[PDB]
Protein chains: 4
Amino acid sequence: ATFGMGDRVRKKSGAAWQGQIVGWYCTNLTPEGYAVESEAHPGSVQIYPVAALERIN
Amino acid sequence: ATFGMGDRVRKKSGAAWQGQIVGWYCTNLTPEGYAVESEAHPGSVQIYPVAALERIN
Amino acid sequence: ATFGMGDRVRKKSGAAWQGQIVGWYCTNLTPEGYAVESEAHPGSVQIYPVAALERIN
Amino acid sequence: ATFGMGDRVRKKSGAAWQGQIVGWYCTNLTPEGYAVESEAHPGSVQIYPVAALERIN
């Protein structure tokens, strides 16, 4: 896995999103995906493919 | 309609979300729903029933 | 507008989705977007840019 | 965990959703959540709290 639980990540491009890794998913379309809880909006989680995300400090 | 385009709203409870009304939807489950663009995460939009949202200054 | 309320649409590519137009949204990232209620999963709605969708019979 | 990868589940109420468990997430709001890939709409995944889902054959 590219990321681990608790890593701070953001969307690289397009629609913005930033916060902590809180889970994972795997489909044929998205064989490595992550759930990210917004640091701005507690409790709201969105899922993205790994290629859409980057780790930040 | 309870809200109009550009109103600043937030989720009342549970998962947080805050930003501008940017659209509308209507289903039998949700006969009055709104699309809200996050003010923290430009470009990210989430849809909610009217009962889940409140207008703020 | 490309689509109207009640049009049957689908995602063109990638993640699948199919059902009726039930609303609209507009942001700078997505100046023409639509809400689509799944015909398979009543009550579940997802929003997409117009370029991601096609009308079907 | 209540569910495992590959279990067939559905939403119990409200907005419908049905398909296979494809991942997991954990937040304070949702300490046990699951990602479910629709069986009707390949590639589309939605996340829900465990209490919202039930396993089916």
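Since chain B takes its numbers from Swiss-Prot, the residues it shows come out as 22-78.
According to its header, this structure was worked out by X-ray crystallography, 1.0 Å.
Placement of Cβ uses the backbone N, Cα and C atoms for every residue, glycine included.
What Swiss-Prot says about this protein:
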{"type": "BINDING", "residues": "B:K32, B:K33, B:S34, B:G35, B:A36, B:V66, B:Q67, B:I68, B:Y69", "note": "NADP(+) binding site"}
{"type": "MUTAGEN", "residues": "B:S65 to A", "note": "No effect"}
{"type": "MUTAGEN", "residues": "B:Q67 to C", "note": "Decreases affinity for NADPH and dihydrofolate about 9-fold"}
{"type": "MUTAGEN", "residues": "B:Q67 to H", "note": "Increases affinity for dihydrofolate 36-fold. Increases affinity for NADPH 110-fold"}
{"type": "MUTAGEN", "residues": "B:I68 to L or M", "note": "Decreases affinity for dihydrofolate about 5-fold. Decreases affinity for NADPH about 7-fold"}
{"type": "BINDING", "residues": "B:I68", "note": "substrate binding site"}
{"type": "MUTAGEN", "residues": "B:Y69 to F", "note": "Decreases affinity for dihydrofolate about 9-fold. Decreases affinity for NADPH about 22-fold"}
{"type": "MUTAGEN", "residues": "B:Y69 to H", "note": "Decreases affinity for dihydrofolate about 9-fold. Decreases affinity for NADPH about 60-fold"}
Sites among the recorded positions B:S34, B:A36, B:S65, B:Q67, B:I68, B:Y69 close to chain D [C-beta, under 8 Å]: B:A36
Close mutagenesis positions near B:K32 (NADP(+) binding site), where close means Cα within 10 Å, chosen from B:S65, B:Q67, B:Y69: B:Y69
C-alpha spacing of B:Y69 (mutagenesis position) relative to B:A36 (NADP(+) binding site), in angstrom: 11
Recorded positions (B:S34, B:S65, B:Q67), the one with most neighbouring Cβ atoms at 10 Å: B:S65
The one of B:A36, B:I68 whose CB sees the fewest other CB atoms within 10 Å, among these recorded positions: B:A36
Within reach of chain C, those recorded positions of B:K32, B:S34, B:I68, CB-CB under 8 Å: B:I68
B:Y69 (mutagenesis position): tally of other CB atoms within 10 A of its CB: 18
Against chain A, in sequence order - recorded positions B:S34, B:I68, B:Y69 with Cβ under 8 Å: none
Conformational class of B:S65 (mutagenesis position) under the three-state DSSP mapping: coil
Between B:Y69 (mutagenesis position) and B:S34 (NADP(+) binding site): CA-CA distance (Å): 12
Cβ neighbour count (within 10 Å, all chains shown) around B:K32 (NADP(+) binding site): 18
